[PDB]
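Engineer: Sharing a structure below in structure tokens format, with a few things to ask.
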Amino acid sequence: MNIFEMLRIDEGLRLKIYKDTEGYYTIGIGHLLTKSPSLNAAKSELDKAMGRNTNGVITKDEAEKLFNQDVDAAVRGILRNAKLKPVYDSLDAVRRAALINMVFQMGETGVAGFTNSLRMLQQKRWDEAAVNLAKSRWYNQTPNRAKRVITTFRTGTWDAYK
Ligand SMILES: [Cl-]
Ligand SMILES: [Cl-]
């Protein structure tokens, strides 16, 4: 299992514009287009992203291409972030994936706000962090997904995705 496979499970794959769990226009593999309520604004951003007139629809290949860029960006966001980097560096390979997932879903900023959990993860206090992570909007809004990531941090294994 790896980051790609993992996120692909959490996000799914859609070829037509859609609304995410928060009601934002998205496409592909969890690629957010825009927070605006306007579909046109969405279509616009999409075309700009694909370099072509999509008419709100892309191919698998294109989705995958977005997905690659989005993963890379996330890693890079982590690495450039002063609060994130050190955490990420302290972790093992599976757990890193877990950090990446959260960043992909919520943004480097969103993640950097779990200050307390971050600190616990850094100290390798697995059960405590799991508990702290759960006290969050994130967990309350997307419980199944949150559970999977959290188990991942807790165990350092892929069991939740098997
Ligand atoms: Cl983009
Ligand atoms: Cl969920």
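For this deposited structure, the header notes the method as X-ray crystallography, 2.1 Å.
Cβ coordinates come from backbone N, Cα and C, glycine included.
For the mutagenesis of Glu11 to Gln, Swiss-Prot gives this note: Complete loss of activity. The structure shown keeps the original residue. Look at Swiss-Prot and you will find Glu11, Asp20 tagged as active site, proton donor/acceptor, backed by experimental evidence. Among the mutagenesis experiments that Swiss-Prot reports, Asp20 to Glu or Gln is described with the note: Loss of 99% of enzymatic activity. Among the mutagenesis experiments that Swiss-Prot reports, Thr26 to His is described with the note: Facilitates transglycosylation more effectively than hydrolysis; covalently bound substrate. Listed in Swiss-Prot as a mutagenesis experiment, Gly30 to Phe is described as follows: Almost complete loss of enzymatic activity. The enzyme is destabilized by 1.5 kcal/mol. For the mutagenesis result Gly30 to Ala, the note given in Swiss-Prot is Almost complete loss of enzymatic activity. Per Swiss-Prot, substrate binding site is recorded for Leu32, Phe104, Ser117, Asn132. Experimental mutagenesis at this site is recorded by Swiss-Prot as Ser117 to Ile, annotated: 500-fold decrease in enzymatic activity. Where Swiss-Prot documents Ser117 to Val as a mutagenesis experiment, the accompanying text is: 50-fold decrease in enzymatic activity. According to Swiss-Prot, the mutagenesis experiment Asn132 to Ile carries this note: 5-fold decrease in enzymatic activity. What Swiss-Prot notes for the published mutagenesis of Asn132 to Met or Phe is this: 2-fold decrease in enzymatic activity.
Give me the lay of the land around each of these features.
Structural biologist: Taking a C-beta cut-off of under 8 angstroms and a sequence separation of 6 or more, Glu11 (mutagenesis position) has the following same-chain neighbours: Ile29, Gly30.
Sequence-distant neighbours of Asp20 (mutagenesis position) (same chain, 6+ apart, CB under 8 A from its CB) are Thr26, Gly30, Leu32.
In the three-state DSSP assignment, the secondary structure recorded for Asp20 (mutagenesis position) is coil.
Counting every protein chain shown, 21 other Cβ atoms lie within 10 Å of the Cβ of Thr26 (mutagenesis position).
The Cβ of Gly30 (mutagenesis position) has 20 other Cβ atoms within 10 Å, all protein chains considered.
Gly30 (mutagenesis position) falls within neither a helix nor a strand when secondary structure is assigned with DSSP, and so counts as coil.
Other Cβ atoms within 10 Å of the Cβ of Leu32 (substrate binding site), summed over all protein chains shown, number 18.
DSSP assigns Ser117 (mutagenesis position) to a helix in the three-state reduction.
Counting every protein chain shown, 24 other Cβ atoms lie within 10 Å of the Cβ of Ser117 (mutagenesis position).
The number of other Cβ atoms within 10 Å of the Cβ belonging to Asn132 (mutagenesis position), over all protein chains shown, comes to 19.
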Engineer: Looking only at DSSP and grouping its letters into three states, which state does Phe104 (substrate binding site) belong to?
Structural biologist: helix
Engineer: Measuring Cα to Cα, how many Å separate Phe104 (substrate binding site) from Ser117 (mutagenesis position)?
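Structural biologist: Counting only the Cα atoms, the answer is 17 Å.
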Engineer: Among all the protein chains here, how many other CB atoms are within 10 A of the CB of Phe104 (substrate binding site)?
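Structural biologist: For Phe104 (substrate binding site), the 10 Å Cβ neighbour count is 26.
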